[PDB]
Amino acid sequence: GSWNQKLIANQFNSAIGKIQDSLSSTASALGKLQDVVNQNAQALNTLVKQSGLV
């Protein structure tokens, strides 16, 4: 078998690992962002409860 081909199969794992790591960081970042929306939405709701139609 070609030496390059042999390297490529091993290589495929490296790319996948880097991709997952890259994606992995972003997911956490997105999760943090979701919390930030919750606080803003929650604050308005809390205000509405104190004084609002419903």
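Every residue number used here counts from 1 along the chain in the order it is shown.
From the backbone N, Cα and C atoms, a Cβ is placed for every residue, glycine too.
The natural variant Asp35 to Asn (Swiss-Prot position 950) is recorded by Swiss-Prot, whose note states: In strain: Delta/B.1.617.2, Mu/B.1.621. Around the Cβ of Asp35 (variant position), the same chain contributes no residue under 8 angstroms that is 6 or more positions distant in sequence.
According to Swiss-Prot, the natural variant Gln39 to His (Swiss-Prot position 954) carries the annotation: In strain: Omicron/BA.1, Omicron/BA.2, Omicron/BA.2.12.1, Omicron/BA.2.75, Omicron/BA.4, Omicron/BA.5, Omicron/BQ.1.1, Omicron/XBB.1.5, Omicron/EG.5.1. Around the Cβ of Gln39 (variant position), 8 further Cβ atoms fall within 10 Å across all displayed protein chains.
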For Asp35 (variant position): DSSP state (helix, strand, coil): helix
